[PDB]
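What follows is a set of notes on a single structure, which appears directly below.
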Amino acid sequence: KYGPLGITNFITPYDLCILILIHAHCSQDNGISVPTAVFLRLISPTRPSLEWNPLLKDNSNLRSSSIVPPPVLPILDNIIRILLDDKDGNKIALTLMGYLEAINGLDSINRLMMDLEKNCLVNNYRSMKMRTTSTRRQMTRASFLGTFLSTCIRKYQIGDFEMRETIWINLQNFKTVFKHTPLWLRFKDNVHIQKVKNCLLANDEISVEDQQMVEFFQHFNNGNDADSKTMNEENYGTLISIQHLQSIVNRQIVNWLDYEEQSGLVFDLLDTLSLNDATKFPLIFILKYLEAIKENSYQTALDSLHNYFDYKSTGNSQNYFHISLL
Amino acid sequence: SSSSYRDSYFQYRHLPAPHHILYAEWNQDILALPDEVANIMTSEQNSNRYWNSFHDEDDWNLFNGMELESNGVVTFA
Amino acid sequence: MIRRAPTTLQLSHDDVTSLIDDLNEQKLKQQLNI
Amino acid sequence: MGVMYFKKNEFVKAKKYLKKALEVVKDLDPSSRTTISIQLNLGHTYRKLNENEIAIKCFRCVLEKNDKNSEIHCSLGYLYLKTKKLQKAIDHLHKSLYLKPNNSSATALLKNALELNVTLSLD
Amino acid sequence: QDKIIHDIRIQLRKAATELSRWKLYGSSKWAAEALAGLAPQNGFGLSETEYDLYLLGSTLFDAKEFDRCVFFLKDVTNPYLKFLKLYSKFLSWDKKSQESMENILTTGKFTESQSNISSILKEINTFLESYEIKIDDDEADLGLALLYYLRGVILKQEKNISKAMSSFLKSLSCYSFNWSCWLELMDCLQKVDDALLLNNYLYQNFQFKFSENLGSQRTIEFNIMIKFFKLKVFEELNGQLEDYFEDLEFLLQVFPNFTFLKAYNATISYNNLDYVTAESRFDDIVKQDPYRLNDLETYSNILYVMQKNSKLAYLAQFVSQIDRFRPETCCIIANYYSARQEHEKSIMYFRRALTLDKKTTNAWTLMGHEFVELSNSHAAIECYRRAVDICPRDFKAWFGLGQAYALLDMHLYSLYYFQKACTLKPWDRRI
Amino acid sequence: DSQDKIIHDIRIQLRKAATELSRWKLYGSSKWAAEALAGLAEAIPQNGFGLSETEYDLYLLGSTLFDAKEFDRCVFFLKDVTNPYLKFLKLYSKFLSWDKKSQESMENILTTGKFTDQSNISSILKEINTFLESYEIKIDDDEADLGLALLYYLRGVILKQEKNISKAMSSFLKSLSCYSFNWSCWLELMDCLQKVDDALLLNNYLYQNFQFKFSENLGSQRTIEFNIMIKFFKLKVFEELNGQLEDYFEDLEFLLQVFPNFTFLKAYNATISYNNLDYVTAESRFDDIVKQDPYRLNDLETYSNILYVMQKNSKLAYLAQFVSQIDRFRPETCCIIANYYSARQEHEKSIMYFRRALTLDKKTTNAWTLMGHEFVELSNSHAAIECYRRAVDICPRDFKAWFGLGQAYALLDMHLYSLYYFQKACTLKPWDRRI
Amino acid sequence: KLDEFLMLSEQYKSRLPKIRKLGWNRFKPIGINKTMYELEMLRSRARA
């Protein structure tokens, strides 16, 4: 599940997984309602902005009154393990699994996104009661899921075709990582996957001619390894937004300061930053600093502290120089 | 068709990096000219003085209030 | 010693208006014959 | 001298002196506002003299010497409208208006060529 | 065939190397690629003191340091090394030679001029006039043709088309088997009746220099690409075809699995609006040469008519995977956004593709159509103009102006525009 | 006597050197080769390749499809070839296709590197090793062709980009031993070096247990003492790293005699005066370059750097108008103009050009400190501090970056919060009164 | 702290109509001496 990490301001493959889940829940065709605890573990870390001063203030607001599960790493292996636990979670788990199989192209990604904006998301409640003719559940913007989906919609119309290709190249990379996993072997055949896949794959408008060569476009790009692969720039193994990184880091340092977490995965991934996201995310420096004090390293503590207070002061307009010395 | 086969004009392969087209605006930048626009009526006066620095004392004294009229008759102050 | 542009003259307004009036004349008389 | 004798509407001594000037300067001044100026002035004099043929030829050679010029295109269009060659003049008017924004006289000339194109019914 | 195909191989091998040697990428690319489809002779007139400059000039050109190369060859008396300097000098001017109005659309930034080439044109005339051996008789060699070809193209810049054909035909008589030279000749036509007149010139007046060429190649009708010449002319504008079908068959027998022929052959179906056959004829070439990207935008265009967006999207995904800044790559992408009714964004990608070549296929026109859906009606009309001056043979460019002016209250300007396009494509029922 | 015989030897070799390298469509050394011959002191074409006429047709297809930027299409057609000469071309096309793609993928990311301081790349590396074992020479033989020697260069450079240092130099020495006169090969061997002690480590290796394949190289050249890029080696590495000079003088004037007209040498010679804070003499040195070579956006960044110290805004405005007229895409031409705009107290414009200059080539870390300075004069200290800070992340051993960052805190009342930065700078240049 | 995502969101929102709002003002076709910015202002007065 390991790989190079890079901060992305676009639709991360993790993001689509929620969009996969919300599609099944709102469609109400399968009668599958995802439990509320599942959503609150997935969307909530993506909710923006927490802030955490280095020192001079300890958990003055970070501590949640109710103990919350740790935020989830953006790997299909970790995501599936949440749904898998339930006795009927297999049905919910397969629903996600089938949709990821049905989505074989960038166009299919667009079909999902166009569907939600036109039908599912709606501006306000006053039009809920007039839309009683809808066979699918409709969403309000101000709601918990509504505000999230609005952001996701924004992040898709924000970029050119250059960003959409990166979504699909990464997702197939992301999907295939789960393929060479022991759990995928446990789910090699589940018959329900074909049923759910065929539910959305229908109305393909062609099955005899284009599908012969549609596969050829997909396979040729893919690493069939029959010949030398088409050479392409190195692609990141995992993509996370800044806010999602904030949640995982804050939880890790709080857990370190005093439902199981994956310390090795988080630490390994945080060591592959392109050094530019580190500027966009100054808190990575202090994560070494707290680690530095644990083994009592003097100089390695110092440079990290100086590192943290140089990027933070410039980013924030208010004068924090009076805070650096303390 | 036939697009890349003709080589009668500046094409995408003549410049070194094909991705330089992303910027493609630096060509349309009027770089500021040497002297007076550093002041941004004052610019010409500054430029006048800057060139006016190159005199001998008596020579500058000759042209302190120098004025030449159109017909050629000369006024000296 | 520098030379300026030598004097050159283009089509005036009076002659082009004379031509426009005449050209209206021969776009006007012929359809009467038609 | 030629420009003056054109101003006085003599149209003869102007042409003679201008031809003498160009025959003096056949070898030198291929460009740089000298050959173009004298040749265009001679062509304009020929236009005023209603001798349009060598007018067309000289305006064409001036245009091939230098293309970016609104006046050359407008005058060539005027020459063509003097004859019946509207198909080969409205493009020149198009180019003249493209080069220089207003060209009010050229605008009127092109508009008239428009009503001509309506009027004519050529196959 | 027999030795005819063999004789092609040797001489075509030449046209691949020296063209590449003296920095003509476009011509050499076609010729060398023809070696693969087709089923080290070295020599140049150079001295040791002068051979060094050619290495100096060529590698500076390769490093794309165009302007330094001009200085380092300031005084060269070589018959054809002078071509390399002027070629560099010409392009150095061209890249900054952007017309102001077109540039506003070319970028949207919304913010000495041409005398260099006049000097360049005078230089080439001066050099040839003072050169030892003119084009007449069995004199001259390969390098001399390049000079005339460079002279010919610069003549086209000032719209001196009438003299441009003379220079180009002169250049090709000296040396044949240069594809890039004939490409510029195409833009010299802009008319239909002259083509047969030009055809008559080739059949009777034109003659080849057999000294440079090999056997069975001085003759016009044994030449293989004069067929290529005939192929290109009768597809840009149909008109009245002469031996078009018969000659097409012969060139198909030779040059097996030649991608360019198949693309042209398939392109014919699109000109005939036979979309179902066109896709099949495009589909095979993708399988044969997946990494060939030329004229894939035509494949996009037909898919746009069929509205097979699912098929088109994978095509767009596939094309962008292997290259992201080639003119067709941006062109096909901008076509994709049109299928999604996202006309406002397709302009951006067409804008990117336009800056790559600024003389492309009918990409200017497609840019204008998207403006129409935006109801700008003023960007589009002047946009449609830019296609006209570059390529006056484009039916869609002329049609867009008349169609757009139809929406305008005045209809008078529209009649002329439709009249020109009527001559270009009288076969269309709509026009 | 012997020197003239050497000169005649040099001309023949550089003719060959620029021939194959340009014929093999790599311009890193080909551009060097001709200018080196161009500056050579005044005192039939040569070509040869063991290619069959059937496969030679594929060469033209590969060659012209390379510079047409369609690298990927070149690979597809040249897939099944077995000749070592063309095998290098196919992978080189594959490599550059990746390099160009990576540049396209990343343009908004300014800094380059990995914080802690492949699989696609490894595909190329395996093909190299697979073909190398199959081929029946595998270096270490007198009968070793240029193509195999050139093939090792691709192996060396591809390894380094994976950060497999201590293996790339071994490949590079093998490539240089079988074929010298590859300037692009020498740079990639330069960048791998990090410290002066390692420079002495390798310098000895080039002397005792190093020898060239005398079969491939022409006579009177395989000698290490009469070689050239071994001499050109000494001039570059010992001074770019500012290491201890040895065998450096006598080689220097030896190169002046052989190459009196070499533009690259004079600029480097001018650079030496610049590096020793000797600005009057250097200005005279560069002034010959401008007159002799007006179009060279290679070392004029130092020239404008000098002229800014000099003042004469009038002379600086000469360069900015002239340099920008050539082109606006070289890294230098965007730093030349920035200095001129800075001298006229328009920082908010001059600040932008510095970022433009860095974007074109990320290796020019010197622009980062200049970036920060213009922030200081804009009275935005916050924006400044991160600026110098990036400069020292790219390379910790930057005296300028530490000093500029120390000052920015010093302008503020953080006298002590600046003591660390100033203290760090003390180690870099202890021998300065100003610090 | 300036969020980079919100910054580029506004930047995209500003440029998107900029392509549409191109033909306004300066650009004038030939044969019409009157740019389209006042084509709609007269059109507005026509119905009103």
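Using the numbering of Swiss-Prot, the residues shown for chain F are 4-46, 74-147, 184-501, in order.
Determined by electron microscopy, 5.4 Å, according to the entry header.
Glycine residues also receive a Cβ, built from the backbone N, Cα and C atoms like all the rest.
For the mutagenesis result F:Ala39 to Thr, the note given in Swiss-Prot is In CDC23-50; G2/M cell cycle arrest at 37 degrees Celsius. Under a cutoff of 8 A between CB atoms, and with a sequence separation of 6+ in the same chain, the neighbours of F:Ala39 (mutagenesis position) are F:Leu17, F:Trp249, F:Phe325, F:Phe328, F:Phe330.
Neighbour list (F:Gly42 (mutagenesis position), Cβ cut-off 8 Å, at least 6 residues apart, same chain): F:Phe325, F:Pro326, F:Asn327, F:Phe328, F:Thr329, F:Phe330, F:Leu331. Following the DSSP three-state reduction, the secondary structure of F:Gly42 (mutagenesis position) is coil. Here the residue is the original one, while Swiss-Prot reports the published mutagenesis F:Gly42 to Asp with the comment In CDC23-54; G2/M cell cycle arrest at 37 degrees Celsius.
Here Swiss-Prot describes F:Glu85 to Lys as a published mutagenesis experiment; the accompanying note says: In CDC23-51; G2/M cell cycle arrest at 37 degrees Celsius. Around F:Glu85 (mutagenesis position), the C-beta neighbours below 8 angstroms that are at least 6 residues distant in the chain are F:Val111, F:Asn113, F:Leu116.
Under the DSSP three-state reduction, F:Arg103 (mutagenesis position) is assigned to helix. Quoted from Swiss-Prot for the published mutagenesis F:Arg103 to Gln: In CDC23-40; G2/M cell cycle arrest at 37 degrees Celsius; when associated with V-573.
Sequence-distant neighbours of F:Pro114 (mutagenesis position) (same chain, 6+ residues apart, CB-CB distance under 8 A): F:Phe197, F:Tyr201, F:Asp211, F:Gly213, F:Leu214, F:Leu217. Experimental mutagenesis is annotated in Swiss-Prot for F:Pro114 to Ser, with the remark: In CDC23-41; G2/M cell cycle arrest at 37 degrees Celsius.
According to its DSSP assignment, F:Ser123 (mutagenesis position) is helical. Within 10 Å of the Cβ of F:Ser123 (mutagenesis position) there are 23 other Cβ atoms, across all protein chains. Swiss-Prot gives this note for the published mutagenesis F:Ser123 to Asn: In CDC23-6; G2/M cell cycle arrest at 36 degrees Celsius.
F:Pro326 (mutagenesis position) counts 13 other C-beta atoms within 10 Å of its own C-beta, drawing on all protein chains shown. Experimental mutagenesis is annotated in Swiss-Prot for F:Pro326 to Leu, with the remark: In CDC23-49; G2/M cell cycle arrest at 37 degrees Celsius; when associated with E-306.
DSSP assigns F:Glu398 (mutagenesis position) to coil in the three-state reduction, placing it in neither a helix nor a strand. A mutagenesis experiment is reported in Swiss-Prot for this position, F:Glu398 to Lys, and the note states: In CDC23-37; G2/M cell cycle arrest at 30 degrees Celsius.
For the published mutagenesis F:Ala404 to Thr, Swiss-Prot gives the following note: In CDC23-39; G2/M cell cycle arrest at 37 degrees Celsius. Contacts of F:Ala404 (mutagenesis position) defined by a Cβ separation under 8 A and a same-chain sequence distance of 6+ are given as F:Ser416, F:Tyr419, F:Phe420, F:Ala423, F:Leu436, in order along the sequence.
One entry in Swiss-Prot concerns the mutagenesis experiment F:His439 to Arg. Its note says: In CDC23-2; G2/M cell cycle arrest at 36 degrees Celsius. DSSP assigns F:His439 (mutagenesis position) to a helical segment in the three-state reduction.
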Of all listed mutagenesis positions, namely F:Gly42, F:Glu85, F:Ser123, those lying near chain E with CB under 8 A: none
Of F:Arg103, F:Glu398, F:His439, i.e. the mutagenesis positions, those within 10 Å of F:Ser123 (mutagenesis position) when Cα atoms are compared: F:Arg103
Mutagenesis positions near chain D, Cβ-Cβ under 8 Å, from F:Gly42, F:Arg103, F:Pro114, F:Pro326, F:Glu398: none
Which of F:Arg103, F:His439, all mutagenesis positions, has a Cβ with the fewest other Cβ atoms inside 10 Å: F:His439
Mapped DSSP class for F:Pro114 (mutagenesis position), helix or strand or coil: helix
Which same-chain residues, if any, lie at least 6 apart from F:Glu398 (mutagenesis position) yet have Cβ under 8 Å of it: F:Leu363, F:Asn364, F:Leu366, F:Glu367, F:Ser370, F:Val389, F:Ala423
Residue pair F:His439 (mutagenesis position), F:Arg103 (mutagenesis position) - Cα distance, angstrom, rounded: 47
